[PDB]
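A.B. asks: The structure's right below; bear with me while I get my questions together.
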Amino acid sequence: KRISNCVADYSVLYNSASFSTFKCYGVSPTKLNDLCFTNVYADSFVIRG
Amino acid sequence: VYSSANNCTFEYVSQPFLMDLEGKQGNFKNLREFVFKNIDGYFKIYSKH
Ligand SMILES: *[C@@H]1O[C@H](CO)[C@@H](O)[C@H](O)[C@H]1NC(C)=O
């Protein structure tokens, strides 16, 4: 999935309170929305526990 | 309009716009002008009925 010409908020992606795990390296998780990037690449697949 | 497609990212819909699908042989009653530009890859639309 490629996200282009869009504006989005990551606050609603965090207050779900349903994710069993969350790791996010390369940037502090509290200060990523204000930082601006060019493109966002998302991949979806299943995996075991 | 084409045979098939493989992959792309952008897709835009905007508001619905209605036409008349009946064709006649009478005189014209409207004039439409369009301008298409591309500066640094940015696509431009200019029109006025
Ligand atoms: C679409 O697929 C082609 C392979 O034919 C590839 O070269 C191209 O980079 C792909 N486009 C995107 C946006 O990934």
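Following Swiss-Prot, chain A residues are numbered 356-404, in order.
Structure determined by electron microscopy, 5.6 Å.
Yeah, the Cβs are placed from backbone N, Cα and C, and that goes for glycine too.
Swiss-Prot feature annotations, pasted as is:
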VARIANT   A:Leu368 to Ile  In strain: Omicron/XBB.1.5, Omicron/EG.5.1
VARIANT   A:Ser371 to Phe  In strain: Omicron/BA.2, Omicron/BA.2.12.1, Omicron/BA.2.75, Omicron/BA.4, Omicron/BA.5, Omicron/BQ.1.1, Omicron/XBB.1.5, Omicron/EG.5.1
VARIANT   A:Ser371 to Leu  In strain: Omicron/BA.1
VARIANT   A:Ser373 to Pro  In strain: Omicron/BA.1, Omicron/BA.2, Omicron/BA.2.12.1, Omicron/BA.2.75, Omicron/BA.4, Omicron/BA.5, Omicron/BQ.1.1, Omicron/XBB.1.5, Omicron/EG.5.1
VARIANT   A:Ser375 to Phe  In strain: Omicron/BA.1, Omicron/BA.2, Omicron/BA.2.12.1, Omicron/BA.2.75, Omicron/BA.4, Omicron/BA.5, Omicron/BQ.1.1, Omicron/XBB.1.5, Omicron/EG.5.1
VARIANT   A:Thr376 to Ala  In strain: Omicron/BA.2, Omicron/BA.2.12.1, Omicron/BA.4, Omicron/BA.5, Omicron/BQ.1.1, Omicron/XBB.1.5, Omicron/EG.5.1
A.B. asks: Measuring Cα to Cα, how many Å separate A:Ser375 (variant position) from A:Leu368 (variant position)?
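C.D. replies: Rounded to the nearest whole number, the Cα-Cα distance is 13 Å.
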A.B. asks: Would you mind reading off the Cα separation of A:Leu368 (variant position) from A:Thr376 (variant position), to the nearest angstrom?
C.D. replies: 13
